[PDB]
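Visitor: Before we start, here is the structure in question, set down as structure tokens.
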Amino acid sequence: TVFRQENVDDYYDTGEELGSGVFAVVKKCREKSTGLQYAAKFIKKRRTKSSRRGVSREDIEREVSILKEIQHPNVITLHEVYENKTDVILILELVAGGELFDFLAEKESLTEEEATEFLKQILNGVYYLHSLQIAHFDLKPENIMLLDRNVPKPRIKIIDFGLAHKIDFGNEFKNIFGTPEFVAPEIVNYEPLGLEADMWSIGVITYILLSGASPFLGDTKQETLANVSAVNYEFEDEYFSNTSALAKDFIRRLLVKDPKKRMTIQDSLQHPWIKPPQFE
Ligand SMILES: Nc1ncnc2c1ncn2[C@@H]1O[C@H](COP(=O)(O)OP(=O)(O)NP(=O)(O)O)[C@@H](O)[C@H]1O
């Protein structure tokens, strides 16, 4: 699929840099015709088929195709797409309140209610995605951005669809590996992947939200991955002594090696606690 090939600078002015990633940079921008603000994600194209630099057109088109499908309060939407010889430029909904990662770093200690308030929104966004058979495959605090960080209960949106896939045959078998700290055992073991992998990542996020500590993190990537595959985590009393047993139950039912035995997104919403890159 081709995209708009007019110069994006004819239509937008850019400002502050918002973040960067695998061959991408994201800049705050303003559309000239409306004064409305967006996040422009400049993704570097591959210069040759066999190149390892830049993102393949197949991978760019998948991200764009998935983004075009989604409209939900807890996910980022796509406004427009431009391209030129070197970049595909995705004009995305702006999320101005920073990463959940940075929010957690600055505050250092959430209550169960604060954690649940974030987690419920994450679960709602993932419920929408999974209802559409979209696996995100890179859920982590860096990929959950706050609308406004200066309210008591910040609203969030899931970002970064660079690894997301449609799962129309229950599982996908590639070619898919997220951040070691957050990937499921099936990712570590290069097994077929489905929506269940996101549920594992939600378990890891929940553990971090409640404790400020990462359940599987070793001193090297290989150690983290070995820990993940072995389900080598525990609830440290120093961090969890005043955390409810129900919260621990929720995490325990997500951090399960066999993807078939793991809670689904629907299970997670009915759970009594809730119900009202890989190489060194
Ligand atoms: N819609 C948005 N609003 C505000 N900031 C954003 C938005 N999208 C991305 N960012 C920031 O830009 C960073 C990189 O964007 P992302 O979409 O994760 O690119 P990426 O190349 O897939 N990263 P990686 O997963 O490391 O390869 C994010 O971590 C955010 O800090």
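First residue shown is number 1, and so on along the chain.
So this one's X-ray crystallography, 1.4 Å, going by the header.
Cβ coordinates are placed from backbone N, Cα and C, and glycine is handled just like the others.
According to Swiss-Prot, the feature active site, proton acceptor maps to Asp138, an assignment based on sequence analysis. What Swiss-Prot says about the mutagenesis result for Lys41 to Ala (Swiss-Prot position 42) is this: Loss of activity, apoptotic function and of autophosphorylation.
What does the local environment look like for each feature on the list?
Guide: Other Cβ atoms within 10 Å of the Cβ of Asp138 (active site, proton acceptor), summed over all protein chains shown, number 24.
The secondary structure of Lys41 (mutagenesis position), as reduced to three states from DSSP, is extended strand. There are 27 other Cβ atoms within 10 Å of the Cβ belonging to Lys41 (mutagenesis position).
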Visitor: Could you give the Cα distance in Å between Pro276 and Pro277, the residues bounding a stretch of 13 unmodelled residues?
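Guide: Computed span over the unmodelled residues is 38 Å.
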Visitor: For the C-alpha pair, I'd like the distance in angstrom between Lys41 (mutagenesis position) and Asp138 (active site, proton acceptor), rounded off.
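Guide: Here the two Cα atoms are 17 Å apart.
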